[PDB]
Structure formats: structure tokens, C-alpha cells
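Let me give you the structure first, and then I'll get to my questions.
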Amino acid sequence: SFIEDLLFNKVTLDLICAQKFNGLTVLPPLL
Amino acid sequence: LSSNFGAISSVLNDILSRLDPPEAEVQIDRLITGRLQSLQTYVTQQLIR
Amino acid sequence: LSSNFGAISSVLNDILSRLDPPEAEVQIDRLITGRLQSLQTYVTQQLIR
Amino acid sequence: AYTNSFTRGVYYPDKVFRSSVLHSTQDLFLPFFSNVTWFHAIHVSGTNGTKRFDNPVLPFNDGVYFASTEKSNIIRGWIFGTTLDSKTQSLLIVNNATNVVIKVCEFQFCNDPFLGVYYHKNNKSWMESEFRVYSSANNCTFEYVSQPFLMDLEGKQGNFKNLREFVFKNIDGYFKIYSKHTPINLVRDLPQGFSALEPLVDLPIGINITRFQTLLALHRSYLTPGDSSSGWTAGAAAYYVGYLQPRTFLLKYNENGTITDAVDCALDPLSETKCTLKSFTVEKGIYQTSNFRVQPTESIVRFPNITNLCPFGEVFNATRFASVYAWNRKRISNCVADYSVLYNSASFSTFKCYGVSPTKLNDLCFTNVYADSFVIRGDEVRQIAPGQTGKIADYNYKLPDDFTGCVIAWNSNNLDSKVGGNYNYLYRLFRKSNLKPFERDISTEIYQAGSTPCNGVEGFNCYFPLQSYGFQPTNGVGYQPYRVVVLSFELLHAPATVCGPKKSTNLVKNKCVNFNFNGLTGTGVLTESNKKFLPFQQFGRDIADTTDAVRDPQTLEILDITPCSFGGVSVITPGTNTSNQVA
Amino acid sequence: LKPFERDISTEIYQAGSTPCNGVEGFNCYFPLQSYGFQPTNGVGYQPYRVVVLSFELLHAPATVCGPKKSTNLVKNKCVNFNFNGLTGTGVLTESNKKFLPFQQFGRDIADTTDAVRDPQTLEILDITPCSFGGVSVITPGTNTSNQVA
Amino acid sequence: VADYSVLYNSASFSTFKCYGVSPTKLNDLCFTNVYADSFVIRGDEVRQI
Ligand SMILES: *[C@@H]1O[C@H](CO)[C@@H](O[C@@H]2O[C@H](CO)[C@@H](O)[C@H](O)[C@H]2NC(C)=O)[C@H](O)[C@H]1NC(C)=O
Ligand SMILES: *[C@@H]1O[C@H](CO)[C@@H](O)[C@H](O)[C@H]1NC(C)=O
Ligand SMILES: *[C@@H]1O[C@H](CO)[C@@H](O)[C@H](O)[C@H]1NC(C)=O
Ligand SMILES: *[C@@H]1O[C@H](CO)[C@@H](O)[C@H](O)[C@H]1NC(C)=O
Ligand SMILES: *[C@@H]1O[C@H](CO)[C@@H](O)[C@H](O)[C@H]1NC(C)=O
Ligand SMILES: *[C@@H]1O[C@H](CO)[C@@H](O)[C@H](O)[C@H]1NC(C)=O
Ligand SMILES: *[C@@H]1O[C@H](CO)[C@@H](O)[C@H](O)[C@H]1NC(C)=O
Ligand SMILES: *[C@@H]1O[C@H](CO)[C@@H](O)[C@H](O)[C@H]1NC(C)=O
Ligand SMILES: *[C@@H]1O[C@H](CO)[C@@H](O)[C@H](O)[C@H]1NC(C)=O
């Protein structure tokens, strides 16, 4: 929606590669 | 992982490339107990959060 | 802070006044890991409460 | 032929009762349903088929499972050894009857590794004839002769009823033989009979074992028209060999206390799920057991091409070593230091060091090396040590507490103690302050003991600090001149120069290998690096202190290290009561 | 070599990467060099006679050890018993389940011995720490009374 | 006053070991009761005390 779009842009959630190589993975949510 | 924790180094590949098992096992024990303590702290914080 | 934790004393001023750095560092490491464990336990209890 | 192992490869690692526990053991086992090589020593029943005879050489890995199907005690014994010659010892086992006589004595019969059970005419029946095929001198150490007397062969042509399971594993110069016996039914393959192997024999042998051989008894009735050994039509025994693998089994005991069932931890993803969950009841749902780790393919070693021998011949034995109050600095730069001669030249009374280990000195590289050689008393040899407070040696020579490098000491009685008095060796006896490890106070002033200026005059409490050593030619044990030399191995990550040469394997990209850059034992893929590396040392780091970008010493190419494909398996399984298929 | 392997073989050494088959020349030396001993030499060159013992502490029926008093077995009484170093303190009973014909030692999940066998005889024994509970002082405040339960 | 400088000047001892105070800091430390036991032993017994 229009208001939902304004929310997914002001959070935004390589360091991720460094964590992945050391075994610190991030699972994806079911939903 | 960038913490000496009392050992003469901080990476597992530069301890076994310097010392022998009977003397490297104490350094590995130090490193592993330190890292296990850190990971347990992280897990406890994650559980509380 | 009044716990030996394995070291031959309980205060850091009576270890560096007896032993030398290369042999006092092991006693200090014992004391510091014990005290850090106690403080981490206190912090975890405070977080739960 | 080749077959699959159904219920074989399990033995009590360390015998404990273990009443009804699901133990997790790690030792040398045989993975289930793997290739087990059928050796069917059947008698050839046709005029066209080849004579089935199986006594081939089998390479001996770190462990070996053996199985013998049997009905008439045809298969008897086994033999080991590195090369089966007069140079290396060769074990052997003989089972001519119920008695179990064995040897370790090297007897060379490479042409005829056979055994003879010929049909005796006197009271004609199936008797044993030739239990001795040995044709060499012994020159051996161990012996064992067990003699429970019972003569039994009982030749038959029926189904193979008995089967003996063995495990021959050696480690630390010890040989362990696990054994168990089971009445089987099937004749063509291994039946589904599960049991473990109780240990029977442990022997100290101290011999490098790499090969393996077996003994078969081949001789038939005299009524056969021809040579009973060349022509034999009554042999039917078979045996199976399995190369043991380093596994991690999960062993489920029972109320009785024997291993009833077992599960691998790498056979199947559901097997790994049971390995992680520590039970045989895996319910529906996703499980996370391990990570998809790709093992390295090869092992790159990168040491500088040049092979200039470092001048270590003039640091150990020289004409004159300067005294302790003024020691020299031998800087060894940009050369190869082969420590094999430093191992061949083994005459050192005391050799200690607290940094690197002497085992890894050969396969390690150094960037800066400095040697300090001098001569000290017999009681001072223990006083050149980090942290060791010296009564007189703290003014003279101290070692850093962070010192890394090895010290060498040996008796210089034959070189530095002579009838010439050798008073040219001096040392400082007292000073107003104690020196720092790598500082030498070569200065020589007067000492103002007693708080009085003794400017130029040596009187009471004005003694000369630089006192000559009280050496004597061929003195007592505690006063001999000990000649020492210390090496300060600078382990700071700088371009390594002083070290021995190993093979310089060619660079390979996009293939993670167990590479080794001057001790950097990393296992990751290599790539070209876009970011310009430093003109200085060939080492790089990151937040986690795991090297990411390096540079080869031989070629100035900026290499990028990255651990190869790592992920995580997630066994998707329904209830094991419903099925065993997983995703 | 590895610790408990002895290379009794005596071959020729191909130092310098050349086959010295049967000939002792430059970089073809004999590996088996005799000790340069000397009758009553200096301190650093005297022959030292050594012997090492491998005390295999693996849990197997103990055979080689000094003699200690063999006290008679007692049932339903926890004692500070000692079976070949097993300094356990618990009651002893007969064991119903058949024990292994091998070593006199047993274990459980908590790595504390539960079933053993006697050295001198061949009777199975069950070990169990004796009556253990926990006190719980049920008390009112100090000033109202001192009697507890 | 136990001035250990002469005990450092007179340096002729084959074996000097201890597990408590360090010889570096023996000078700048104070003691309450000092008891000395002097005796003589074999050549193979020196490591045994
Ligand atoms: C034990 O025996 C094996 C026999 O296979 C030895 O392997 C030899 O290794 C040398 C050095 O690389 C090679 O030149 C030989 O060719 C190898 N033997 C064979 C038959 O190929 C091994 O070195 C011995 N020692 C140890 C500790 O394993
Ligand atoms: C055994 O080896 C054969 C090769 O002939 C192969 O086809 C088979 O997959 C292997 N494993 C089993 C269990 O048969
Ligand atoms: C032991 O094996 C026997 C087999 O005769 C069986 O009856 C029994 O249930 C098993 N368990 C125990 C504890 O005896
Ligand atoms: C070692 O040095 C001494 C000098 O005292 C010399 O006599 C001897 O020949 C040298 N040995 C070798 C192997 O270089
Ligand atoms: C001066 O030369 C002598 C002779 O080699 C040497 O022993 C001394 O260390 C040098 N330095 C001083 C300050 O005397
Ligand atoms: C010498 O260095 C070059 C440059 O990397 C390398 O390709 C070559 O293999 C080296 N020589 C040997 C004998 O390894
Ligand atoms: C298997 O077990 C699950 C869990 O109890 C159950 O829901 C299912 O009905 C069972 N299936 C069979 C065939 O027993
Ligand atoms: C040890 O004691 C057992 C049980 O009393 C007995 O059967 C055995 O013969 C004894 N062994 C001796 C006396 O050597
Ligand atoms: C202790 O005394 C107070 C009065 O000061 C009383 O109220 C209290 O009940 C007493 N403690 C108990 C346990 O009764």
C-alpha cells in the first residue's frame, strides 16, 4: 500500500559476508 | 574472534603452525573457553531479547 | 572481590608485589576471568530482573 | 567381486558395560553399505573357468576390517609388514588347529604365501600336513605360542555356517585385534546379523605397517589325478576386506549391555539427523545438523625460490666469542636456513625456547633473525632465561619476557678452557641498576660502593666492576665454561626471508586449497585483488583476524583469500515411523 | 618415527639425491653410528642408562600392583571402598544383569561407576551412593522462637 | 635488615628455585618471620627437595 511503502524505506535493515564466513548465518523468515 | 584471550595469538591457524600438540593444547583451551564464553553471552542476550 | 579464584591472593596489589610479570600474568588471568564471570552473572541477573 | 556391508563394522571402542545408553563414539570404523571386496576362493568346477585363488597384496591403511566365511577351517592366518622383506619385520598368525600359535619373525616366502593340508594315507581323513612355509632367518623379537590341543578340520561341502569378524588396527606402535564369531546362513554374501567385536589380543610391535597378506590352506585328496596344489577342487572358503575409515558412530546399547544397534553420522542425512539428535526417534520437521563444508583439493606451499644457505656454520663453532658484558649481534638476512644440519649437529647440553616449537621450525618461515653468542659459567647456563632473575646475570644479559626464539648451550671445555689462563673472558659483577633485556652496558666505570667517590682508584668498596671469569682448564662440573647462543626469531608479520625451501606449487584461482604462505595455513579460494596492497609485508587482516588479502613473495601479484563455499544443511524429514526419505 | 615404533632396519642413506647402493661415500653415510663413548669421560658425554614404563591406565582387570588388605564384602552398607584405585563411597549389592566377561569396571551416563566385579572372586557388584536427601529447616523468626523443624 | 645485594653479589649457586615471591622483587618487599634450614645431600638429591 501507499503507507506501507513509506515504512519499508525508512528502516533498510562486507559485514554480512564476514558473519556468513564465521558461521553466523541469518535464516529467512517463513512469512 | 580478534581477542587474544591469553593466548600468544588470536587465530587457530597461527597456533598450530607454531607450537606442538602437547604445548598448543593449553593455548587452544584458553582460546576455546574464551570463545565459548563469548558465544554463550551472545546466546543469553539473544534469549532475553 | 574477596575470592582467591585459584590465585595465591585476592587483591591485585599483593600479586604484582610478589611475582614478576611473566609469572604473575597467569595469576592475574585467573583472577580476571573469575571476576569477569561474576560480573557477567550479575549483569545477566539484572537483565532478567 | 564387490558387495555391501549390512551390519558389519562395529566394535566396543573401550569396553565398558554401558547399561542401556546411546553412546557417541569416535574411532576407526567401517561405514555401512560401503564397498566390501568379495574374495571368493571357490574351487573351479569347470574346465574353462579360471582357478579362483585369493591371496593378493592389500594396502594397509590406518585400520582394516576382515571377515572370513567358513565351514571347515580353511582360512587360517594373516601377515603384515611395510614391504615384506628382510629389511622390515613381518607379523604372522597360524591356526593349524584349535591352538593359536603366532609369530612376528620375518620369514620370506613371497613366491609361496601358502599353507598345506594334504590328505594323509595313515587313517585316511582330512588332516593337516604343512603348517610351515618359512624360508628365511628370524632375527626377531616377539613370540607367542598358545597350545590348547584339539585336532579338528572337519572338511565339508555344505553351506558356509560360521563367520569370523576381525579388526586389525594399529596406533602408537600397538596392534589391536578385535574378533567375534557368528553362525551365518547365506552362502553368497553377508547376512543381516548385527553384533560387535570383542577385543582379544593387544601386542606391542613397534613396526611401521603398510602392506597386508593372507594365508590359505590348499591341498586335496590323493585320489585327484595330478598335483593337489596345482589342481584342487574342494576349496570354498571366502573372505572380505574393508578399509576402515575415521567415523563417528552412535552405539545404542540395551538392558543386557551389548551393542544392539548403531548408526553412522555421515551415511545419510537422516543418519546425521539421528547423530545430532542423539536418538533413533526423529519426528516430523526441519533439522539443522551440520554445514556444507567443501574440503580443500590440494596443498599449495609458497616459500622463496632462492636457496642460499644461511651462515650458521660460523655462529655455532667460531674462534672467539666476545664476553657477556659486550655481546655481538649476528643479523642473518635473506637466506635459507636448513635446520637439518642444526639437527644433525646435535651436541647441545641445554636447548630451550618458549615461542615456536622445534618440531615446526623446519616448516616455518621467519622475517628477521638475530644471534647472540657468548660464554658463561657452569651454574649460569640455567640463568639465561626470560623472567629468571639473575644474581649477577641481570647486570650482564637479560632475556625479554615476550622473547620468542630458541637458546642453545653446550660445554666449551675443549675450546675455551686451556692452560693459557683464558682470563680474557670478563663479566660485570655489580652495578647501580639492573639492565633491560636487549641492552648491554659495555661501558666500564668505577663503582662508588659505600657512598664515596673512588675516581680512578680501586680500594675498599671501590672494586672494578668488569671482573674476569674465574675459569680453570678442566675444572669441576659447576665451573666449566659453557658456550651459548640465543636466536631472537622476530615473528612480526613481515616479508619472510630466513627459512628452509619447500616446493613452490603454481598458483591456482577459484579453487580452495590447503595453502601455506610462510606458516599461513589457510584453506580458501584465491583471486586477484582490486585494492592496491602495501609495498611492505605480504600479510593482510580483517576484523576477525582471518587473513583476507595477501601477496606472493615470488611474484608481486595481489592475492585475495576467501574460504570456499560454506552453507548449512537442513534435513527436511517426516516421522521415521512413516518413512526414511529426507530432503 | 612415531613414539612407539623403532626402525631397526639399517639401510643406506641417499644424501645429495644419488643412489649409494652398498657404497659409503660422500653424502652416503652409514645411519647406524656408534656412540662416541670414552671410559670415564666428561660430565656431558657419560653413558646414561634409562628405562621407561608405560603404565597402561586403561580400565582393564588390574594385575600388576602391590598387596593391600582384601576386606570381606558387606551388603547394604556404604563404605569408603577402593577397587584398584576406584575410591568410591556407596552401598554394594548383587547385580541382576549379566556383567561383561572382560574388565571389572562399569560406567553410566554421569561417568560415575555403577556396576563392578571383585578382583579376587567373580561375583558381580552394584554400587549406589547411600541415603542422600536434603535438609530444609522450617523455622519461625529468631525473636519469636528458636525451635525449628 | 636482610640486604640481598650481597646475596646477589655472592652468586655461586647451582640451583636457586622458589614458588612464592620472585627474586626480582625480593629486595623491595618485607618479611615477618624468616626460618632457614641448612643441610647437605647427594648429587642426585638436589632436584629432589
Ligand atoms: C612407513 O612405510 C611407508 C611405506 O609405504 C613409508 O612410505 C614411504 O615414504 C617415503 C618418503 O616419502 C617414500 O620415498 C617411499 O616411496 C614410501 N614407501 C612406498 C612403499 O612408497 C613411510 O615413510 C613409512 N613411515 C611412516 C612414518 O609412515
Ligand atoms: C561397490 O562397487 C561397485 C563397482 O562395481 C559400485 O557400482 C557400487 O555402487 C559400490 N557400492 C555398493 C554398495 O555396491
Ligand atoms: C537380557 O537377555 C535376556 C535373554 O535371555 C532377556 O530375557 C533379558 O530381558 C535381557 N535383559 C535383562 C535386564 O536381563
Ligand atoms: C668448528 O669450528 C672449530 C673452531 O674452533 C674448527 O676447529 C672446526 O673444524 C669446525 N668444524 C666444522 C665442522 O666446521
Ligand atoms: C672497546 O674495545 C674493547 C676491545 O674489543 C671491547 O672489549 C669493548 O667492549 C669496547 N667498548 C668499550 C666501551 O670499551
Ligand atoms: C620461481 O618463482 C616463480 C615465480 O612465482 C615460480 O613460478 C616458480 O615455480 C619458482 N621456481 C620453482 C622451482 O618453484
Ligand atoms: C508416526 O508418528 C506420528 C507422531 O506420533 C503420528 O502422528 C503418526 O500417525 C505415526 N504414523 C504411523 C504410521 O504410525
Ligand atoms: C582368591 O580368592 C578366591 C575367592 O576366595 C579364591 O577362589 C581363589 O582361589 C583365591 N586365589 C588364591 C588363593 O590364589
Ligand atoms: C519480632 O519482634 C517484632 C516486634 O518488634 C514482632 O512484630 C515480630 O512478630 C517478631 N518476629 C516474629 C517472627 O514473630
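Residue numbering for chain D follows Swiss-Prot; the residues present correspond to positions 27-609, in that order.
The backbone N, Cα and C atoms fix where each Cβ goes, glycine too.
Looking at Swiss-Prot, the entry for natural variant D:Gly75 to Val says: In strain: Lambda/C.37. Natural sequence variation is annotated in Swiss-Prot for D:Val83 to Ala, with the remark: In strain: Omicron/XBB.1.5, Omicron/EG.5.1. In Swiss-Prot, a natural variant is listed as D:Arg102 to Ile, annotated with the note In strain: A23.1. Swiss-Prot gives this note for the natural variant D:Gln183 to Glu: In strain: Omicron/XBB.1.5, Omicron/EG.5.1. In Swiss-Prot, a natural variant is listed as D:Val213 to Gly, annotated with the note In strain: Omicron/BA.2, Omicron/BA.2.12.1, Omicron/BA.2.75, Omicron/BA.4, Omicron/BA.5, Omicron/BQ.1.1. According to Swiss-Prot, the feature domain 'BetaCoV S1-CTD' maps to D:334-527, an assignment based on experimental evidence. One entry in Swiss-Prot concerns the natural variant D:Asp405 to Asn. Its note says: In strain: Omicron/BA.2, Omicron/BA.2.12.1, Omicron/BA.2.75, Omicron/BA.4, Omicron/BA.5, Omicron/BQ.1.1, Omicron/XBB.1.5, Omicron/EG.5.1; complete loss of interaction with host integrins. Variant annotation in Swiss-Prot: D:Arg408 to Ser, described as In strain: Omicron/BA.2, Omicron/BA.2.12.1, Omicron/BA.2.75, Omicron/BA.4, Omicron/BA.5, Omicron/BQ.1.1, Omicron/XBB.1.5, Omicron/EG.5.1; the structure shown retains the original residue. D:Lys417 to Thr appears in Swiss-Prot as a natural variant; the accompanying note says: In strain: Gamma/P.1. According to Swiss-Prot, the mutagenesis experiment D:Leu452 to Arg carries the annotation: Increased resistance to neutralizing antibodies. Decreases HLA binding to NF9 epitope. Increased binding affinity to human ACE2. The annotation that Swiss-Prot gives for the mutagenesis experiment D:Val483 to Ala reads: Increased resistance to neutralizing antibodies. A mutagenesis experiment is reported in Swiss-Prot for this position, D:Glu484 to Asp, and the note states: Increased replication in human TMEM106B overexpressing cells.
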Pick out which of the recorded positions D:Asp405, D:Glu484 has the most other Cβ atoms within 10 Å of its own Cβ.
D:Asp405
Tell me, how many other CB atoms lie within 10 A of the CB of D:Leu452 (mutagenesis position), whichever protein chain they belong to?
19
Measuring CA to CA, name the entry from the recorded positions D:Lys417, D:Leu452, D:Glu484 that ends up nearest D:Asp405 (variant position).
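That would be D:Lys417, nearest by Cα distance.
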Which number gives the other C-beta atoms within 10 angstroms of the C-beta of D:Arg102 (variant position), all protein chains shown included?
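The answer is 20.
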What residue among the variant positions D:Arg408, D:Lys417 has the most other CB atoms lying within 10 A of its CB?
D:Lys417
Compared by Cα position, which of the recorded positions D:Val83, D:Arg102, D:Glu484 is the closest one to D:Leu452 (mutagenesis position)?
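Smallest Cα separation from D:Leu452 (mutagenesis position) among D:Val83, D:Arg102, D:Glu484: D:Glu484.
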Taking Cβ distances under 8 Å as the criterion, give the subset of the variant positions D:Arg102, D:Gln183, D:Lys417 near chain A, ordered by sequence.
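Going by the Cβ criterion (under 8 Å to chain A), the variant positions yield none at all.
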Using the structure shown, find which entry in D:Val83, D:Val213, D:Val483 (the recorded positions) has the sparsest Cβ neighbourhood within 10 Å.
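Lowest Cβ count within 10 Å among the recorded positions (D:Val83, D:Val213, D:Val483) is D:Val483.
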Among the recorded positions D:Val213, D:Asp405, D:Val483, which ones place their CB within a distance below 8 Å of a chain F CB?
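Going by the Cβ criterion (under 8 Å to chain F), the qualifying recorded positions are D:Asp405.
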Quick one: of the variant positions D:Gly75, D:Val83, D:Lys417, which has its CA closest to the CA of D:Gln183 (variant position)?
D:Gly75
Have a look at the variant positions D:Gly75, D:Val83, D:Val213, D:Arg408, D:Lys417 and say which one has the shortest Cα distance to D:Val483 (mutagenesis position).
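Closest recorded candidate to D:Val483 (mutagenesis position) by Cα: D:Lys417.
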What is the total of other Cβ atoms whose distance to the Cβ of D:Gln183 (variant position) is within 10 Å?
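The answer is 9 other Cβ atoms.
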